[PDB]
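Asks: First, the structure itself, so that you have it in front of you.
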Amino acid sequence: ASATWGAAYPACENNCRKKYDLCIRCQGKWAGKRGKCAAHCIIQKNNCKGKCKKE
């Protein structure tokens, strides 16, 4: 009706969805930082949703 967007930029955000899932290196990279390997990486896919989407 009005706020009909998302299929124009999708990548812009999808990139962080993959990223979030390509960032959880709870092993090695996050050798013990597990608790945050997760949270940390999820806030990415989510921050993205505020840079590409309006909802």
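Method of determination (from the header): solution NMR.
Here the Cβ of each residue, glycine as well, is placed from N, Cα and C on the backbone.
Swiss-Prot documents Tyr9 to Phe as a published mutagenesis change and attaches the note 5-fold decrease in toxicity. Looking at Swiss-Prot, you'll find the mutagenesis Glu13 to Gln noted as follows: No change in toxicity. According to Swiss-Prot, the experimentally introduced change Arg17 to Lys is described as follows: Complete loss of toxicity. One entry in Swiss-Prot concerns the mutagenesis experiment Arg17 to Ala. Its note says: Complete loss of toxicity. Among the sequence features in Swiss-Prot, the mutagenesis site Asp21 to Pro is noted as follows: 10-fold decrease in toxicity. The mutagenesis experiment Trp30 to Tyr is recorded by Swiss-Prot, whose note states: 5-fold decrease in toxicity. Swiss-Prot gives this note for the published mutagenesis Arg34 to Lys: 8-fold decrease in toxicity.
What does the local environment look like for each feature on the list?
Replies: Within the same chain, the residues at least 6 positions away from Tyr9 (mutagenesis position) whose Cβ sits under 8 Å from its Cβ are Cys52, listed in sequence order.
Other Cβ atoms within 10 Å of the Cβ of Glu13 (mutagenesis position) number 18 in total over all chains.
Sequence-distant neighbours of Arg17 (mutagenesis position) (same chain, 6+ residues apart, CB-CB distance under 8 A): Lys45, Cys48.
Over all protein chains present, the Cβ of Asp21 (mutagenesis position) has 12 other Cβ atoms lying within 10 Å.
According to DSSP, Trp30 (mutagenesis position) sits within a helical segment. Under a cutoff of 8 A between CB atoms, and with a sequence separation of 6+ in the same chain, the neighbours of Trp30 (mutagenesis position) are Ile24, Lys36, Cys37.
All chains included, 12 other C-beta atoms sit within 10 angstroms of the C-beta of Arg34 (mutagenesis position).
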Asks: What does the structure give for the C-alpha distance between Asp21 (mutagenesis position) and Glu13 (mutagenesis position)? Integer Å is fine.
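Replies: Counting only the Cα atoms, the answer is 13 Å.
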Asks: According to DSSP, which kind of secondary structure is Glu13 (mutagenesis position) found in, if we only use helix, strand and coil?
Replies: helix
